[PDB]
Amino acid sequence: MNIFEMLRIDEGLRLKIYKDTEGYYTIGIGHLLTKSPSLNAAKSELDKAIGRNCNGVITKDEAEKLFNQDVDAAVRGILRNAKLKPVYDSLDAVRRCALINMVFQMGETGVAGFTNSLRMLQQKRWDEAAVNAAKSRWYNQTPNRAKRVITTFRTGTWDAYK
Ligand SMILES: [Cl-]
Ligand SMILES: [Cl-]
Ligand SMILES: [Xe]
Ligand SMILES: [Xe]
């Protein structure tokens, strides 16, 4: 396991424009296209990210490419974020994957708001960090996924994903 296999499980793969759990237009492996309700807006953005007239469908490769760029960005955002970098850096490898997953899902700003769990993760207070993070709208909205990510922070193993 690694970040790619992990997110590929949590986000799935779809080659046609679909709506995410929030109702937004997305494609491939969790690649958000727009928060706009217009499918036209969705299609334009897609043609732009792909660089061709897709007609709302891409190939697997195109999806894979977008995903690579998306992880890269997520990591780089972490690294650039003064509240995030320190946590990330104090973490072992499995746990970092959990941190990238959340950033991938809710953006750095979203993650950066878990002030208290972040501090607890930094102190290696796993159980505590896990109980704090479950008190979130993130957890109540996508409970299955949140549980797998939280267990990963708690145990530092991939069990939740086997
Ligand atoms: Cl709550
Ligand atoms: Cl879920
Ligand atoms: Xe977190
Ligand atoms: Xe957590």
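Using N, Cα and C of the backbone, Cβ positions are placed for all residues, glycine too.
Copied over from Swiss-Prot, here are the features:
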- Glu11: active site, proton donor/acceptor (ACT_SITE)
- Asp20: active site, proton donor/acceptor (ACT_SITE)
- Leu32, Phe104, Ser117, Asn132: substrate binding site (BINDING)
- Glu11 to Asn: Loss of 84% of enzymatic activity (MUTAGEN)
- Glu11 to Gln: Complete loss of activity (MUTAGEN)
- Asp20 to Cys: Nearly no effet on specific enzymatic activity (MUTAGEN)
- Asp20 to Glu or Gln: Loss of 99% of enzymatic activity (MUTAGEN)
- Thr26 to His: Facilitates transglycosylation more effectively than hydrolysis; covalently bound substrate (MUTAGEN)
- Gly30 to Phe: Almost complete loss of enzymatic activity. The enzyme is destabilized by 1.5 kcal/mol (MUTAGEN)
- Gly30 to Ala: Almost complete loss of enzymatic activity (MUTAGEN)
- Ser117 to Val: 50-fold decrease in enzymatic activity (MUTAGEN)
- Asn132 to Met or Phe: 2-fold decrease in enzymatic activity (MUTAGEN)
- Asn132 to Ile: 5-fold decrease in enzymatic activity (MUTAGEN)
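Feature annotations (Swiss-Prot) mapped to structure.
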residue : record                 : Cβ neighbours (10 Å)
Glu11   : mutagenesis position   : 20
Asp20   : mutagenesis position   : 16
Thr26   : mutagenesis position   : 21
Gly30   : mutagenesis position   : 20
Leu32   : substrate binding site : 16
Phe104  : substrate binding site : 25
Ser117  : mutagenesis position   : 24
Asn132  : mutagenesis position   : 19
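In this structure the alpha carbons, written CA, of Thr26 (mutagenesis position) and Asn132 (mutagenesis position) are 30 Å apart. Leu32 (substrate binding site) has its Cα within 10 Å of the Cα of these mutagenesis positions: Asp20, taken from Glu11, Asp20, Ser117, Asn132. Listed recorded positions near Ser117 (mutagenesis position): none (candidates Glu11, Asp20, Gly30, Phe104; Cα-Cα distance within 10 Å). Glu11 (mutagenesis position) sits 5 Å from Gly30 (mutagenesis position), taking the Cα positions as reference.
Checked against ligand 4, the mutagenesis positions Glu11, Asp20, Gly30, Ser117 give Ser117 as the ones with a Cβ under 6 Å from it, listed in sequence order. If you take the CA of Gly30 (mutagenesis position) and look 10 A around it, the recorded positions you hit from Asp20, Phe104, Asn132 are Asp20, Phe104. Taken in sequence order, the recorded positions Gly30, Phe104, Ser117 that lie near ligand 3, meaning a CB under 6 Å from one of its atoms, are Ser117. Distance noted between the C-alpha atoms of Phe104 (substrate binding site) and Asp20 (mutagenesis position) is 14 Å. The CA atom of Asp20 (mutagenesis position) is located 26 Å away from the CA atom of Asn132 (mutagenesis position). In this structure, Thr26 (mutagenesis position) is part of a beta strand by DSSP. Among the residues the record lists as binding substrate, namely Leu32, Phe104, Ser117, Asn132, the two farthest apart have Cα atoms separated by 27 Å. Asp20 (mutagenesis position) falls outside any helix or strand according to DSSP and counts as coil.
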